[PDB]
Amino acid sequence: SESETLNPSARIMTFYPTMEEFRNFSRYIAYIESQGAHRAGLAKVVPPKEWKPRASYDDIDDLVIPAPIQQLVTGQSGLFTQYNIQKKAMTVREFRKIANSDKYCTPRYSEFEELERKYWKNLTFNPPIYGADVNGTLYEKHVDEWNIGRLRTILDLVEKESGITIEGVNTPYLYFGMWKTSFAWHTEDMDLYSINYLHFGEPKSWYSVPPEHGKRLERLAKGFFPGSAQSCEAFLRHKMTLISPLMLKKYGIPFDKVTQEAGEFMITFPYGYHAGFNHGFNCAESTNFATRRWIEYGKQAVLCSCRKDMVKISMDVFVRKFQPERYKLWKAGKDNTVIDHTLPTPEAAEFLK
Ligand SMILES: NCCNC(=O)c1ccnc(-c2cc(C(=O)O)ccn2)c1
Ligand SMILES: [Cl-]
Ligand SMILES: [Cl-]
Ligand SMILES: [Cl-]
Ligand SMILES: [Cl-]
Ligand code: NA
Ligand code: NI
Ligand SMILES: [Zn+2]
């Protein structure tokens, strides 16, 4: 009850931490969960005014985007599938020139609702190029607060114990966007948390479905794409499936929307389905992270069964370390723990006493 009493509408919450609160990353995540933020699947955190991860973005035009993606989208009536066409490597300068050309630039509009309508109307036309999945960080080597390259959560246990790195998951990715570039409906690999910082440029808009209603979204998607569902136990993980908010509304799927501006963080939570699009030229940085609450999600995540090189993290070391009394039962396939999506991570205890 107690946890199910906080953020009962499961709406997207927005936080404005002081510099003092801001400093301890995992602690602040535990705090925002004590306020019910995770129930939405997504939350915005606006960093203290005097915080900056970089002095200047003037020196990056020569940065290479090795695998720009042209996003072809096919579909109608609010349901689309996106196909990636990889283009030749190009520099940020070359990307921005294209993003801003008349051909690819943001269309005119007054209110967000209008840009949003244009997005869903023109999604299948004039396929844009997304400078996605660029290995690297734009953080200055000395920034200690919310440094996407070193958040210091328990996800570090993966590399620490095995030496394994998974690009964009326990290392940072940069995303250079232009108008109408998209991210399909998905939860994170292994149902992890993610953090996304918009370094600069035009806004990135998001949609989110509360984890407690995640299964309803999957049921709907299966119905809409039965062929894909037959071929894979988790086809949404291909990140190719776009579904408009009008379709979600028409089929009773709860969801919220939020627009992220330059200088703002978005946090997605385990099993929070999210999707969205960029307004124009921008650059975001992101990676995954964990809390103790994630471990159970990791154990129960339903993974892509059809592709080679899909992301899978061995849960063994987390279960041994944080759930030793359940280890044997788990290895014996008898762990029937049921996840309660409303419960905050146990590190939040101190904010709840
Ligand atoms: N292409 C393979 C590598 N992994 C992914 O595509 C992936 C995984 C999880 N989240 C995302 C994601 C992207 C964005 C963005 O493009 O702003 C926003 C929110 N989530 C992307
Ligand atoms: Cl706040
Ligand atoms: Cl299908
Ligand atoms: Cl795709
Ligand atoms: Cl998977
Ligand atoms: Na890569
Ligand atoms: Ni994501
Ligand atoms: Zn698959």
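Using the numbering of Swiss-Prot, the residues shown for chain A are 3-355, in order.
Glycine is no exception: its Cβ is also placed from the backbone N, Cα and C atoms.
Features reported for this protein in Swiss-Prot:
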- 14-56: domain 'JmjN' (DOMAIN)
- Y132, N198, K206, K241: 2-oxoglutarate binding site (BINDING)
- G133 to A: Abolishes histone demethylase activity; when associated with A-138 (MUTAGEN)
- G138 to A: Abolishes histone demethylase activity; when associated with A-138 (MUTAGEN)
- 142-308: domain 'JmjC' (DOMAIN)
- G165 to A: Abolishes histone demethylase activity; when associated with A-165 (MUTAGEN)
- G170 to A: Abolishes histone demethylase activity; when associated with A-165 (MUTAGEN)
- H188 to A: Abolishes histone demethylase activity without affecting ability to bind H4K20me2 (MUTAGEN)
- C234, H240, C306, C308: Zn(2+) binding site (BINDING)
Problem - Among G133, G138, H188, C234, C308, which are recorded as recorded positions, the nearest neighbour of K241 (2-oxoglutarate binding site) by Cα - result: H188
Completion exercise
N198 (2-oxoglutarate binding site) has its Cβ surrounded, within 10 angstroms, by a count of other Cβ atoms equal to 23
Handout entry: In sequence order, those recorded positions of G138, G165, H188, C234, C306, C308 whose CB lies under 6 Å from ligand 8
Key = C234, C306, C308
Handout entry: Output field, 2-oxoglutarate shell: CB within 8 Å of site CB centroid, site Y132, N198, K206, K241 dropped
Key = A134, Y177, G179, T183, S184, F185, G278, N280, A286, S288
Practice task
Name, in the order they occur in the sequence, the residues of the same chain whose CB lies under 8 A from the CB of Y132 (2-oxoglutarate binding site) and which sit 6 or more residues away.
Solution key: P70, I71, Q72, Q73, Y177, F178, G179, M180, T183, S184, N280
Problem - Nearest-integer angstrom distance between the alpha carbons (Cα) of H240 (Zn(2+) binding site) and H188 (mutagenesis position) - result: 8
Completion exercise
Across the domain 'JmjN' (14-56), DSSP labelling yields 19 helix, 7 strand, 17 coil
Handout entry: Top Cα neighbour of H188 (mutagenesis position) in the set of binding-site residues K206, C234, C306, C308
Key = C306
Completion exercise
Reading the DSSP string in three states, the entry for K206 (2-oxoglutarate binding site) is strand
Handout entry: Nonlocal residues around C308 (Zn(2+) binding site), in sequence order (Cβ under 8 Å, 6 or more apart)
Key = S233, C234, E235, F237
Exercise for the section: Report, in whole Å, the straight Cα-to-Cα distance of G133 (mutagenesis position) from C306 (Zn(2+) binding site). Expected result: 24
